[PDB]
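To start, the structure itself, in structure tokens.
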Amino acid sequence: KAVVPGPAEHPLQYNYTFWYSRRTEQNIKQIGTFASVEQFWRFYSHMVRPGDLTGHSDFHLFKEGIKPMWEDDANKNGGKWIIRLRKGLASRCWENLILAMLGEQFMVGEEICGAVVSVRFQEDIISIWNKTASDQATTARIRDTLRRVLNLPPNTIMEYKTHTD
Amino acid sequence: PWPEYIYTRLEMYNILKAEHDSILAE
């Protein structure tokens, strides 16, 4: 029953799991788990882009075995970089973020937990979660990578929040 | 050591292109 790359597929460094929630634990529901770039695109092709939703919603993309909640053992001592977005940016930013995460672009070893895009009333929020909030070398490198892969204006505000706060 | 499986953004999209075209049998 283990999810594994298919023949001739491009394997990922980790299995990942898509989740979603909609404001209407089991608030957050699994969509599916994938092991290769091809499986990722197949899953992705079925999902509405976050910019095409206007109701209170979230997508979560986390390493398999990590629940998208801070109480998870992998998240308990961690934190996240948060970027608030005016409407119209979330779809492209989400895609850029998860491609970077899946492709191991952050170069922080095992530290990445997952990514979230949140659709709110007059803004959207994108974030990337890591395991150790007190690891400044790691959080700084994640910040630098975000700057490079999101391609947002240079004065874009990013904020780091430790989960326990 | 580096991870085994590193993909640039362009490499991710190159794979998408391949996947898109596979409606024809090889």
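Numbering of chain A is taken from Swiss-Prot, so the residues present carry the numbers 45-68, 79-219, in order.
For all residues, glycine too, the Cβ spot is worked out from N, Cα and C.
According to its DSSP assignment, A:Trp63 (mutagenesis position) is in a strand. Quoted from Swiss-Prot for the published mutagenesis A:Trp63 to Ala: Unable to bind capped mRNA.
Quoting Swiss-Prot on the mutagenesis of A:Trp95 to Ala: Ability to bind capped mRNA reduced to 40% of wild-type. Listed in sequence order, the residues of the same chain lying 6 or more apart from A:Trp95 (mutagenesis position) and placing their CB within less than 8 Å of its CB: none are present.
Experimental mutagenesis is annotated in Swiss-Prot for A:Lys121 to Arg, with the remark: Does not affect ubiquitination by ARIH1; when associated with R-130; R-134 and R-222. All protein chains shown were included, and the count of other CB atoms within 10 Å of the CB of A:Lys121 (mutagenesis position) stands at 19.
Here Swiss-Prot describes A:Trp124 to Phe as a published mutagenesis experiment; the accompanying note says: Ability to bind capped mRNA reduced to 13% of wild-type. Its Cβ taken as reference, A:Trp124 (mutagenesis position) is surrounded by 18 other Cβ atoms within 10 Å in the chains shown. For the recorded site, A:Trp124 (mutagenesis position), the DSSP three-state label reads coil.
Quoting Swiss-Prot on the mutagenesis of A:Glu125 to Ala: Ability to bind capped mRNA reduced to less than 10% of wild-type. Under a cutoff of 8 A between CB atoms, and with a sequence separation of 6+ in the same chain, A:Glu125 (mutagenesis position) has no neighbours.
Sequence-distant neighbours of A:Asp126 (mutagenesis position) (same chain, 6+ residues apart, CB-CB distance under 8 A): A:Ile120, A:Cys167. Here Swiss-Prot notes a mutagenesis experiment, A:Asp126 to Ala, with the remark: Slight reduction in ability to bind capped mRNA.
A:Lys130 to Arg appears in Swiss-Prot as a published mutagenesis result, with the remark: Does not affect ubiquitination by ARIH1; when associated with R-121; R-134 and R-222. Neighbour list (A:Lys130 (mutagenesis position), Cβ cut-off 8 Å, at least 6 residues apart, same chain): A:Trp124, A:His217, A:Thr218.
Within the same chain, residues at least 6 positions away in sequence whose Cβ sits under 8 Å from that of A:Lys134 (mutagenesis position) are A:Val170, A:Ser181, A:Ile182, A:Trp183, A:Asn184, A:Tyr214, A:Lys215, A:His217. Under DSSP, A:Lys134 (mutagenesis position) is assigned to a strand (E or B) in the three-state scheme. The annotation that Swiss-Prot gives for the mutagenesis experiment A:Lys134 to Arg reads: Does not affect ubiquitination by ARIH1; when associated with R-121; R-130 and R-222.
Its own atom aside, the Cβ of A:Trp148 (mutagenesis position) has 22 Cβ atoms within 10 angstroms in the protein chains shown. The note that Swiss-Prot attaches to the published mutagenesis A:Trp148 to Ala is: Unable to bind capped mRNA.
Taking the Cα atom of each, A:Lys121 (mutagenesis position) and A:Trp63 (mutagenesis position) are about 9 angstrom apart. Taking the C-alpha positions, the distance from A:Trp63 (mutagenesis position) to A:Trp148 (mutagenesis position) comes to 14 Å. In this entry, nothing among the mutagenesis positions A:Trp63, A:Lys121, A:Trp124, A:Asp126, A:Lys130 has a C-beta under 8 A from a C-beta of chain B. Once the 10 residues left out of the deposited model between A:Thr68 and A:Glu79 are set aside, the two flanking Cα atoms are found 14 Å apart.
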